[PDB]
Amino acid sequence: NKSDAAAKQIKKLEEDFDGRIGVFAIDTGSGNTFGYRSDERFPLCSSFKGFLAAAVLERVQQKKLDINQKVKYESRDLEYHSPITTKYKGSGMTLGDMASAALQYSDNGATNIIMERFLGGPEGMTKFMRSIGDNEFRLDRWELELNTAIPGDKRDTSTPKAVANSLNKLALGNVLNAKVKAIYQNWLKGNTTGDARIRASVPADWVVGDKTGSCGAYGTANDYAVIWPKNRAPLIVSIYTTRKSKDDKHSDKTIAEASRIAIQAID
Ligand SMILES: *[B@@]1([O])OC2=C([C]=[C]C(F)=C2C([O])=O)[C]2[C][C]21
Ligand SMILES: [Cl-]
Ligand SMILES: [Cl-]
Ligand SMILES: [Cl-]
Ligand SMILES: [Cl-]
């Protein structure tokens, strides 16, 4: 019943802001889950950048790449919203800093460079998700064209449930070795763009690692987090939204609230 009540609250919140919310959460202590439109597709937006950095980390671990190798791009025309890669244009960045800037600042130059040189483009990114058992995720386009968020368009989309599964496998489970997972965890922990989202839904001294996305169209935004409450097993929370009209603005507060409802449903 607390599951049907959660469904009722999400449905109310979605009407309130005139759009669509998808949620999936997991309590990794009990195995309790809650899903709302958890099999429907939503645009990823910048959110795939958290998986892109996990792909880099897997390559480093297979000794295919070196986390300290310098990545040079002195002549690149930097895509919009390259706040980090812009400052270091002149000197390069390590592979590790560039991957973590894609994650933590949603840096588009970081994103595109890594896809061109290390990951084999949107299809390599998709292929990496297949390699961990994610059949839902697809990436088709590059930054920034992947942000179009057109209603009914499948390109560059996933489901809340698949995103949750994937983050669980990557953040908590077995794809990354001990030393490497710690690195990815700390990357997610120092994410800077998620204070108004999942982090806002949780007590002050819970530790949160997350990655956001903001399409800038169709009021499309999202966040996924790994949550360590005090002295308790971690939670996985995945929250995706879209809005009816092209010029709608995203809703951070709706995301935080959808998180609050989700977290209650699994508790
Ligand atoms: B991505 O969708 O995400 C993004 C961008 C810029 C600033 C941000 F905070 C975020 C985000 O929410 O992660 C650019 C558009 C891409
Ligand atoms: Cl981010
Ligand atoms: Cl889309
Ligand atoms: Cl957050
Ligand atoms: Cl929104």
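All residue numbers given for chain A refer to Swiss-Prot; the residues shown span 28-294 in order.
Backbone N, Cα and C atoms are what each Cβ position is placed from, and that goes for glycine too.
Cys72 (mutagenesis position) counts 24 other C-beta atoms within 10 Å of its own C-beta, drawing on all protein chains shown. While the structure shown retains the original residue, Swiss-Prot records the mutagenesis experiment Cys72 to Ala with this note: Abolishes resistance to imipenem, amoxicillin, ticarcillin, cefoxitin and aztreonam in the JM109 strain E.coli.
Feature annotation from Swiss-Prot assigns active site, nucleophile to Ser73; the stated evidence is similarity to another entry. In the three-state DSSP scheme, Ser73 (active site, nucleophile) falls into the helix class. Counting Cβ atoms from all protein chains shown, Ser73 (active site, nucleophile) has 27 others lying within 10 Å of its own Cβ.
As annotated by Swiss-Prot, beta-lactam binding site applies to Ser73, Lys76, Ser133, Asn135, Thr239.
In the three-state DSSP reading, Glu172 (active site, proton acceptor) counts as helix. Taking the Cβ of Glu172 (active site, proton acceptor) as reference, no residue of its chain lies under 8 Å away while being at least six apart in sequence. Taken from Swiss-Prot, the feature active site, proton acceptor applies to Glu172, supported by similarity to another entry.
Of all Cβ atoms in the shown protein chains, 16 besides its own fall within 10 Å of the Cβ of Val207 (mutagenesis position). Secondary structure at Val207 (mutagenesis position), as computed by DSSP, is helix. The mutagenesis experiment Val207 to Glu is recorded by Swiss-Prot, whose note states: Similar catalytic efficiency to wild-type with respect to penicillins, cephalosporins and carbapenems.
The closest partner of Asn135 (beta-lactam binding site) among the recorded positions, by CA position, is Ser73; the full candidate set was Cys72, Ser73, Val207. Fewest other C-beta atoms within 10 angstroms, among the binding-site residues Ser133, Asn135, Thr239, are seen around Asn135. Counting Cβ atoms from all protein chains shown, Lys76 (beta-lactam binding site) has 27 others lying within 10 Å of its own Cβ.
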